[PDB]
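First comes the structure, then the notes that go with it.
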Amino acid sequence: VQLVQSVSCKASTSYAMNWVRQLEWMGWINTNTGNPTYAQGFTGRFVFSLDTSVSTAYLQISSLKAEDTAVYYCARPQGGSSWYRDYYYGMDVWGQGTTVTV
Amino acid sequence: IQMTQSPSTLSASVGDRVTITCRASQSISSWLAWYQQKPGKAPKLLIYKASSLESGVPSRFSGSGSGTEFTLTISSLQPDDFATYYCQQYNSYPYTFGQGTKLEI
Amino acid sequence: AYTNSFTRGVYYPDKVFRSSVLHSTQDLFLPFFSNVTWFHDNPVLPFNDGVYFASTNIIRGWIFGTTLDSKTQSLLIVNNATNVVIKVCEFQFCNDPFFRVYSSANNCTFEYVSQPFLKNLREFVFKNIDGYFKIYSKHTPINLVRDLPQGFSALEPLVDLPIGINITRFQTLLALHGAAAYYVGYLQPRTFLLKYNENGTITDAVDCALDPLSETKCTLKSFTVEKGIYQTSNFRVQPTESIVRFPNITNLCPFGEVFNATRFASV
Amino acid sequence: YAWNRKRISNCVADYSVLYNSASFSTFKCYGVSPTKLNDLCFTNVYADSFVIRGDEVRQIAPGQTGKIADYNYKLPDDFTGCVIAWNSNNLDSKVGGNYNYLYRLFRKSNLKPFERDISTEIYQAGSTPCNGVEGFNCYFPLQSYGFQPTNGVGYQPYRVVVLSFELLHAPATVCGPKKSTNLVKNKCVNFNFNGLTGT
Amino acid sequence: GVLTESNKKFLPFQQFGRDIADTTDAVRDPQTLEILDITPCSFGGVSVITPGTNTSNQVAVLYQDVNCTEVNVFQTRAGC
Ligand SMILES: *[C@@H]1O[C@H](CO)[C@@H](O[C@@H]2O[C@H](CO)[C@@H](O[C@@H]3O[C@H](CO)[C@@H](O)[C@H](O)[C@@H]3O)[C@H](O)[C@H]2NC(C)=O)[C@H](O)[C@H]1NC(C)=O
Ligand SMILES: *[C@@H]1O[C@H](CO)[C@@H](O)[C@H](O)[C@H]1NC(C)=O
Ligand SMILES: *[C@@H]1O[C@H](CO)[C@@H](O)[C@H](O)[C@H]1NC(C)=O
Ligand SMILES: *[C@@H]1O[C@H](CO)[C@@H](O)[C@H](O)[C@H]1NC(C)=O
Ligand SMILES: *[C@@H]1O[C@H](CO)[C@@H](O)[C@H](O)[C@H]1NC(C)=O
Ligand SMILES: *[C@@H]1O[C@H](CO)[C@@H](O)[C@H](O)[C@H]1NC(C)=O
């Protein structure tokens, strides 16, 4: 259940995936389908393009800004990896967190 | 939605019972989680469902309450538990955090 | 209500042509002289490796399924008095059908139309073998009122269906506007011996495990055994209450000490 | 997990094009040599089509174990048709990832040969009844394939087609393009009389 | 087979016995150290007595070589 933080979180799709920063919420990428909806201000400004067979949830911060300096956490929810129902299953485990500087 | 925890920073002796209460902007309906983050590491679980303890968490952390208001309690304060503590919500779609609490020795 | 199915239930095991050959076959057949439920409304029944279903324009198709629920696949065979509709669409369950039963076609896969089925009895044998749903059919004009008319008839193949479903339960469809009569028999893996006549149609058969007299008929390979002491087979007492034994120690062997390490030596 | 099926009947079947197309990574036949099968009569043919990874293509064969051959698509040990598989990395993917094809990962019991199950009911990875809703230790038994153009060979999409004939007694409806000359009678010949070659 | 307690004597380093032709005779349980002969399940031949079908259909059944209390009735030296 170890999450490797290197920008992409290599897993280690039984559970879904989730992302946050430091502390807000990035918007719950689903790993079992295409990317569903996001946080209120985090839809168009921040994209994930997850790649499988290594199960890394990719991040592309669109329109990079001056105050983006933060620690980003990939977080694995409690359960629930299915399609188009939007669980209330937030976070189970975490990783080290990638440190971005701007 | 928004989370308001009454404690912000508090310290006491080892072997003490600490009480923390967290509320939300409206009826959250037992959809709540309690986290604690030690410095220099990503946060960790202690309570899901606002009432059940996690896998391997010590039993001294008990969560009670209902409706909008919930409360975590530490039976025997431990100096390792010196950390920040966060009450988050599950009902509303945005899972937001709060101003948190600090516990020292 | 029970009734003895005297000699019904044989079907051409294969569709090559033979004549005057006392052939020996081993497959799924209805045991001779077995009793079958004289149903007369429509309860669901277990399948158990294929059923022999006899009936006497008022009866209708059947519904098959693992659960007979919209949750799991199912199979429908209905008749609209001229056209037979066959489907495997994942239908619902209409507990007392009448087209009131063929309701929902969620995630449907197969549909097809066939010629009609058409004081007379039609009998079929259903066998779900290796994903093929073999149906064998036969007509007969009869007049008996109470139960199965004694006599003999063969069942010829009509169609196989590439379904690929797990079949465990089925229910019968009847159109209403006492019920009619129909009989259900459960197939068993029993070796048979079949007498092909001069024409090529089956006219007599013997079940190799009904009465050791039939065992003599079957191994001697003839329908008339003359006087004398014959040998049929060996017999033995079946095993009952199988027992397994092991030592008592419970210590997982040194698995991690062998694989979860890195300093493996060189070859 | 929902491998599609089609019936081939009442046609002439030219397998020379498939065999000599030379664009097939795998073309292996069970119960009949691939070259001679063209000159042979089959009663009915069932062409079953789907897509898989690389490492699982070896697994479409009688008597094989693992996820595809136990929970998704099981080939009978007495097989008679035969397997075609070719790489389709360029067609089945897109940049960022393709997530249309599923595959089943959690089943209570293995599949009997040629059995297709398309249910969507939750798997009991735990013990407590989760009641057909996702919960702790109750995962979803359709895991999604992901396809990007950048993946390695082992994860590219192979399009696969199983051509299950049935070579049998029944009147053949699908077989090769012979001239089908006229017969001769009362003088013994050597016929290929609908595949029953003999004198 | 049938498990009958081994009346014959063993040795301390003797886990199981065999008579001949691979047919293992006795075994000691690997937990409590009790010795047992293992006899293969009782079996015999079955023959029939038929007066010929066209004359009659009643046939008698002969169980060869068993002291016949196993599945009228009369006892022969051959069987029952
Ligand atoms: C037939 O079976 C499928 C699954 O085997 C049932 O699930 C339904 O699947 C469809 C598409 O596969 C879903 O519709 C749409 O899917 C696309 C995928 O990109 C998505 O973008 C849309 O938002 C929409 O979800 C449908 O939601 C899904 N429904 C459920 C409850 O899972 C389907 O319901 C079955 N149909 C019937 C009539 O039983
Ligand atoms: C077949 O269906 C029965 C119906 O209860 C079920 O118990 C069994 O697990 C199923 N097996 C397979 C191999 O589909
Ligand atoms: C068919 O069987 C009957 C049996 O009585 C026999 O008389 C007849 O010659 C056979 N052949 C034909 C063509 O009817
Ligand atoms: C070896 O370590 C891996 C680490 O992921 C673990 O999953 C596995 O169970 C371990 N096996 C043994 C035999 O120690
Ligand atoms: C067979 O039984 C018949 C009964 O009709 C009898 O007439 C005949 O003598 C018996 N023996 C034979 C045919 O060898
Ligand atoms: C057969 O067994 C019975 C009881 O076990 C015994 O009385 C009898 O002597 C044995 N032998 C014969 C020939 O009946």
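Throughout, chain C uses Swiss-Prot numbering, with the displayed residues spanning 27-66, 80-95, 99-140, 157-176, 187-245, 261-350 in order.
Placed from the backbone N, Cα and C atoms, the Cβ positions cover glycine too.
Some features that Swiss-Prot has for this protein:
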| type | residues | note |
| --- | --- | --- |
| VARIANT | C:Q52 to H | In strain: Omicron/EG.5.1 |
| VARIANT | C:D80 to A | In strain: Beta/B.1.351 |
| VARIANT | C:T95 to I | In strain: Iota/B.1.526, Mu/B.1.621, B.1.1.318, Omicron/BA.1 |
| VARIANT | C:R102 to I | In strain: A23.1 |
| VARIANT | C:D138 to Y | In strain: Gamma/P.1 |
| VARIANT | C:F157 to L | In strain: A23.1, Omicron/BA.2.75 |
| VARIANT | C:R190 to S | In strain: Gamma/P.1 |
| VARIANT | C:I210 to V | In strain: Omicron/BA.2.75 |
| VARIANT | C:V213 to G | In strain: Omicron/BA.2, Omicron/BA.2.12.1, Omicron/BA.2.75, Omicron/BA.4, Omicron/BA.5, Omicron/BQ.1.1 |
| VARIANT | C:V213 to E | In strain: Omicron/XBB.1.5, Omicron/EG.5.1 |
| VARIANT | C:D215 to G | In strain: Beta/B.1.351 |
| MUTAGEN | C:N234 to Q | Increased resistance to neutralizing antibodies |
| VARIANT | C:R346 to T | In strain: Omicron/BQ.1.1, Omicron/XBB.1.5, Omicron/EG.5.1 |
Checking C:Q52, C:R102, C:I210, C:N234 - which of these recorded positions have a CB within less than 8 A of a chain D CB?
C:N234
Looking at the recorded positions listed here (C:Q52, C:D138, C:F157, C:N234, C:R346), whose Cα lies nearest to that of C:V213 (variant position)?
C:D138
Looking only at C-alpha atoms, tell me how far C:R190 (variant position) is from C:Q52 (variant position), rounded to the nearest Å.
25
Please report the number of other Cβ atoms within 10 Å of the Cβ of C:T95 (variant position).
19
Using C:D215 (variant position) as the reference point, find which of the variant positions C:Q52, C:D80, C:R102, C:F157, C:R346 has the shortest Cα-to-Cα distance to it.
C:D80
Using CB atoms and a 10 A radius, I'd like the single residue among the variant positions C:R102, C:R190, C:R346 with the highest neighbour count.
C:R102
When you tally the Cβ atoms that lie within 10 Å of each candidate's Cβ, which of the variant positions (C:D80, C:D138, C:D215) has the highest tally?
C:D215
In the three-state DSSP scheme, C:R190 (variant position) belongs to strand
If I take the alpha carbons of C:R346 (variant position) and C:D138 (variant position), what is the distance between them in whole Å?
70
Running the variant positions C:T95, C:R102, C:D138, C:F157, C:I210 through a 10 angstrom C-alpha radius around C:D80 (variant position) leaves C:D138
Quick one: give me the count of other CB atoms within 10 A of the CB of C:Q52 (variant position).
12
Which of the listed variant positions (C:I210, C:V213) has the least company, meaning the fewest other Cβ atoms within 10 Å of its Cβ?
C:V213
Rounded Cα distance in angstrom between C:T95 (variant position) and C:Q52 (variant position) is 29
Tell me the Cβ neighbour count for C:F157 (variant position), meaning other Cβ atoms within 10 Å of its Cβ, over all protein chains shown.
14
Taking C:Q52, C:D80, C:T95, C:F157, C:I210, C:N234 as the recorded positions, the residues having C-beta under 6 A from ligand 2 are C:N234
Counting only residues 6+ away in sequence within the same chain, which have a CB under 8 Å from the CB of C:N234 (mutagenesis position)?
C:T108
Going by Cα-Cα distance, which of the variant positions (C:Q52, C:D138, C:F157, C:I210) sits nearest to C:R102 (variant position)?
C:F157
Looking only at the variant positions C:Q52, C:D138, C:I210, C:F157 (variant position) has its closest CA neighbour at C:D138
